[PDB]
Amino acid sequence: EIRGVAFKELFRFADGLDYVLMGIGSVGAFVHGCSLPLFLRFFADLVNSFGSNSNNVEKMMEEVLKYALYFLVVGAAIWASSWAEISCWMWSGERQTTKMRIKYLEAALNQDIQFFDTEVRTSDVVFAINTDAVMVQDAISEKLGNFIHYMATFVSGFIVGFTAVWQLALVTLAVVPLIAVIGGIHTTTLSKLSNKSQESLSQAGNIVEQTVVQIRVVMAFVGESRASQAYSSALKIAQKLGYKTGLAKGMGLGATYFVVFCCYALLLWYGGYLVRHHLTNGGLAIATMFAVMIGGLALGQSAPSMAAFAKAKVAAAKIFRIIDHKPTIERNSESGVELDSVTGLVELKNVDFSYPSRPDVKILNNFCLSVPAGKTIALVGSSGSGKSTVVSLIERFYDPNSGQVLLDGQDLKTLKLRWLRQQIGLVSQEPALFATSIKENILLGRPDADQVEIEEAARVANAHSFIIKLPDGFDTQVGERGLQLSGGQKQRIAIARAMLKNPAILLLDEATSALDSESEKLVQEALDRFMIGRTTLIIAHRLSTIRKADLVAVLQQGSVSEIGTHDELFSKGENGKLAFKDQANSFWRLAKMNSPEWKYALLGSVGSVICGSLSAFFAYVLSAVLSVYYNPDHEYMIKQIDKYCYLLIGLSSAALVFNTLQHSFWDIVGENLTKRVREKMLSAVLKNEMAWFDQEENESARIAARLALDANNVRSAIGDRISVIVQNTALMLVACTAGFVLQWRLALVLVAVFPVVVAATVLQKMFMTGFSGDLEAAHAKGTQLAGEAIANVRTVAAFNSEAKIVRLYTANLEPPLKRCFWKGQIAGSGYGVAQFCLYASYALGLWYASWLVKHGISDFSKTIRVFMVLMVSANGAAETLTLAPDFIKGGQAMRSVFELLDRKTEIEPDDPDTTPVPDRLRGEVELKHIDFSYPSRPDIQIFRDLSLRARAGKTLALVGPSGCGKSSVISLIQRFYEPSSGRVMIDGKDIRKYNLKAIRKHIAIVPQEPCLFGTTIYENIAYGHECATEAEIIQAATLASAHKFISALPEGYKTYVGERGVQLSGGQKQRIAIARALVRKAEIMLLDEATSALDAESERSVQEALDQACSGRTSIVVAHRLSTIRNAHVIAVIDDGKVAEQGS
Ligand SMILES: Nc1ncnc2c1ncn2[C@@H]1O[C@H](COP(=O)(O)OP(=O)(O)NP(=O)(O)O)[C@@H](O)[C@H]1O
Ligand SMILES: Nc1ncnc2c1ncn2[C@@H]1O[C@H](COP(=O)(O)OP(=O)(O)NP(=O)(O)O)[C@@H](O)[C@H]1O
Ligand SMILES: [Mg+2]
Ligand SMILES: [Mg+2]
């Protein structure tokens, strides 16, 4: 594929309206970006007029009113600009993306079939559908507007700073790289530590996933405690990594604060020096500092836009590669050579063909079907022969490279390729129902049909009664959630589609796994005896279909050299309000669980409060310094500025130390809690019935994924997020008290407009994040329909329904387009209103301060201090409200955690109060009057009044047929399942009233699937007995005729084994499992299909090994072949849950 396209190529699908929208959005973004430095300049001018005219109250009042009106104007401009930018950019991006998706799907469906074999795969095409969102609905939708906005902010801030005071602007410009470098180092270290911690968490998740997968053996052989120990060790490694990550984050933030405070101290001293020499005034100095800092931050904030631009260039290069490719069928489908009377004579002629994917091999050979016109052919040959290949050749999916295939004496290469597919009606292995309605699914076979025609096609051919008995009635949306799998009924629908097409020659490929739904009724309906020409390719083990066709024309080896009418069945065969109180109780319970380290939290909280206070003090200092700038006494101003700079240096050191302290302690408690929670979740999971594991929702991978997610999110919400809330509350209190002390009433007016500022700042944070949600989730219906169409491209092209699919795609994509337009309008209007109210609040507060000064109630210094302090308070409160949704999510996750932990188990693995057991049992087992319905199928009851009996030390060899009991017995003898009314007697004792684990220490399991653990075979053998050492390993496979091959391995015992290890043979791993069972040294032995997948010598050796093992101990054996089990005391037979002859 191309490396990338030009940035200007992203706007290929932009029309005039899109150009107008982009122009308006660019203008709005530029004005919105430039507004903030203009606000800083106007604030500086207001402060100058407010502090430089203490003697002249009239002039200062007039100028303060003037600049408050300027603030209102800036607020209105921000409102208009933000509205225009957000709405126009979102809507134009959505429109261009929708057009691009429509044309991409059209081009992909118009492509030739072989294009999906040699060129990009189907999975690549659906991935392109999915990633089109993050490409175009992201780069040109909001990232471009953000880039323009941030360039405007950076340029305007630099211009304002260098036009107000150029010396201070240069100093701040020198300052900015220091903070940039500190932030970059902090982010790099944090990302590295996060990667390491994620790797450790992935290892722990793998451990829990394997435990849940092999819970079959993890419970049978006690050792779920060992799984808990392994999980604890992995979590301890992850906990050390988390401690390192938290310490790194704390040091990074502390260094950032230290550098910021020291640099601002130097800047304030230099500003005082400049004010002394009458080069400037205090307001312009502060505005210059803030404007240059804002410009630097804006320049920093445009990097994600560039990253999105690069990713979009790559993905758009891929999409344009797919779009611009010219299909092969376009020149194949040429001027009208359609006939006027089809007879149904398909002659394959001498043609051979090879797939372009693997041209070396010739799948097709020298043969010709020569389908008789008006008569049915039914070819049955091999499983890997060109049956589906010749089917595709008939429909001209692939152009033959040798010879030619012709219809009614006319070459297929010369036909319409549209009319041709109109004659042939195809039935495939997969019905391939689309996301649209059932009636639309029927209609896409023939677009020029109405409801009566659909009803007659469904009724006369096949049936339609199943459609009526549907929740949605006559018309139903099958989709992916509206309806579920209907089995052969889905196939039924396909047949109906084939019956909406005009009656002609048909290609009916397969009806496998349809039961009676669409085999007998399929051959009865669909005019399998009527019409002209058919090709029934179904094998179905020769389900009487051969007699239907006049000729068989077998396809052995890939040829029809054997053809005619006969009874030769052997056709060769070469191949084949929500509950907040519950949430609060959950927090109380979790914190009670987190008691053993409450002390840590307190110390963290202490750091928390300090940090909050420090922030407040910083604000105060700035305001104080600003006030000191407007003082005629030069020496007094020098002394005050020096004092404030020294205090700021001290504050920087304290901020570094205490910020590191708070982050370290809160991350410590957070990591410890999330670890304790994970251990508790695993311990509760491993103490559940197998039926609980049977639960579909309790999938091994899902069980692991759910655990990880709930653990991490609750951890974050309770540990990292809280520190923020506490420090922000500290800031609020100190800021509030300082304001009402320096100047009350003004602070009261400020706290009155507090919610307005909080809302405006939280909307600013949301704007920084982005005002468009999950774009992939917005186009879910469209993307799943497109994926279904692309995966089934052969069926789409067979029915000539590309245009119908494209128009359905447009119909599915329109509602998201309208929703995006309205969402953009609402978001822009709300953001603009919030910003306008914010600036109105600023103007009102400043004007009230000026009025208070005029009336002699207060002074410039106190009013300015209260103002700045309260504004930083509002910023902190807005940050807290921004972080609150994470607390909501954490509450949901911890509710899930607590409902999992509080779940009770009916079969408790350990019973502290139970009957004691002798060290050595007797070995007798009595399964008396047992019966139960497997939890998977409660409707299907298994076993009726079974009376199985195994004597002390004797061998039982129950066999049965496949699927009738067998394993179920060993799933009940050892309490994997609960009989409805059964009795299990062991050593003259019922097992229900017993400790369970105590006998399961004396039971050995060798299931059908030879499960293996970890990476070394030695530990796999040792799993049977936790104190195996090496002598029992001699008593292991060493003494079970399974030592030669393991010694032949390069590493011997410590040989890499497992899913990621060496894939051993079935017999070798089976005797590994046998060795594990011997190491268990169980008094009661349970064999389970030990002679199923072994070679002759391996089967023999396993036979003597098991015969030696069973000596003197009761054993239950199941095996299909009776020759191995004839040398047993008793043999039992079961069938359909009933008890057959058992004595012999
Ligand atoms: N695009 C392809 N490229 C390469 N090999 C393919 C391709 N499609 C199918 N094959 C293989 O070609 C061989 C011939 O089988 P084919 O006639 O394609 O289907 P089939 O096995 O007859 N299907 P079915 O009738 O359902 O049992 C098989 O090994 C296929 O897996
Ligand atoms: N994991 C399972 N989920 C659902 N049903 C099950 C499961 N395991 C066993 N059954 C049912 O238990 C009954 C008896 O199956 P069973 O004979 O134990 O199977 P098997 O061990 O796979 N047989 P075989 O392959 O001949 O050794 C059948 O109704 C099965 O469908
Ligand atoms: Mg086929
Ligand atoms: Mg089995």
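Following Swiss-Prot, chain A residues are numbered 23-598, 676-1243, in order.
The header says electron microscopy, 3.1 Å.
Note that Cβ sites are derived from N, Cα and C of the backbone, with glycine treated the same way.
Annotated brassinolide binding site per Swiss-Prot: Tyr286, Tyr941, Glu978, in sequence order, evidence recorded as experimental evidence. Using a 10 Å Cβ-Cβ cutoff, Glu978 (brassinolide binding site) registers 19 neighbours.
Under a cutoff of 8 A between CB atoms, and with a sequence separation of 6+ in the same chain, the neighbours of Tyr1033 (ATP 2 binding site) are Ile1039, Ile1041, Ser1067, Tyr1076. Positions annotated as ATP 2 binding site by Swiss-Prot: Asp793, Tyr1033, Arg1036, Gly1064, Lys1065, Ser1066.
Swiss-Prot lists 44-333 with the feature domain 'ABC transmembrane type-1 1'.
Here Swiss-Prot flags 700-988 as domain 'ABC transmembrane type-1 2', drawing on sequence analysis.
For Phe65 (mutagenesis position), the same-chain residues 6+ apart in sequence whose C-beta sits under 8 angstroms from its C-beta are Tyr89, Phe93, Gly305, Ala309. Under the DSSP three-state reduction, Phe65 (mutagenesis position) is assigned to helix. One mutagenesis experiment catalogued in Swiss-Prot, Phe65 to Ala, is accompanied by this note: Reduced brassinolide-triggered ATPase activity and altered brassinosteroid exporter activity.
Of all the Cβ atoms in the protein chains shown, 24 others lie within 10 Å of the Cβ of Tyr279 (mutagenesis position). Annotation of the published mutagenesis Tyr279 to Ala in Swiss-Prot: Slightly increased brassinolide-triggered ATPase activity but normal brassinosteroid exporter activity; the original residue is retained in the structure shown.
For the mutagenesis result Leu721 to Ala, the note given in Swiss-Prot is Normal brassinolide-triggered ATPase activity. Under a cutoff of 8 A between CB atoms, and with a sequence separation of 6+ in the same chain, the neighbours of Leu721 (mutagenesis position) are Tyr286, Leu290, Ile308, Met967.
According to DSSP, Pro984 (mutagenesis position) is assigned to a helical segment. All protein chains included, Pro984 (mutagenesis position) registers 11 other Cβ atoms within 10 Å of its own Cβ. The mutagenesis experiment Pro984 to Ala is recorded by Swiss-Prot, whose note states: Slight increase in brassinolide-triggered ATPase activity and modest elevation in brassinosteroid exporter activity.
Here 77 residues go unmodelled in the deposited structure, bounded by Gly598 on one side and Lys676 on the other; the Cα atoms of these bounding residues are 63 Å apart. A Cα-Cα distance of 53 Å separates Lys1065 (ATP 2 binding site) from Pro984 (mutagenesis position).
Closeness to ligand 1 is met by none of the recorded positions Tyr279, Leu721, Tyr941, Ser1066, no Cβ falling under 6 Å from the molecule.
Considering only the binding-site residues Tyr286, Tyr941, the Cβ with the fewest other Cβ atoms within 10 Å is that of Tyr286. Rounded to a whole number, the distance between the Cα atoms of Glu978 (brassinolide binding site) and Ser1066 (ATP 2 binding site) is 60 Å. Among the recorded positions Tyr279, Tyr941, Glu978, no residue has its Cβ under 6 Å from any atom of ligand 4. For the pair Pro984 (mutagenesis position) and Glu978 (brassinolide binding site), the C-alpha distance works out to 11 angstrom. The recorded positions shown are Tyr279, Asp793, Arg1036, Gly1064; of these, the one with its CA atom nearest the CA of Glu978 (brassinolide binding site) is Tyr279. Counting only residues at least six positions away in the same chain, the Cβ atoms of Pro1034, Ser1035 sit under 8 Å from the Cβ of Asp793 (ATP 2 binding site). Only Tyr1033, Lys1065, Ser1066, in sequence order, out of the binding-site residues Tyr286, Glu978, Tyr1033, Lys1065, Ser1066 have a CB under 6 Å from ligand 2. Local packing around the Cβ, expressed as the count of other Cβ atoms within 10 angstroms, is greatest for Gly1064 among the binding-site residues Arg1036, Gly1064, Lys1065, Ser1066. Put simply, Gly1064 (ATP 2 binding site) is 80 Å from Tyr941 (brassinolide binding site) when counted between their Cα atoms.
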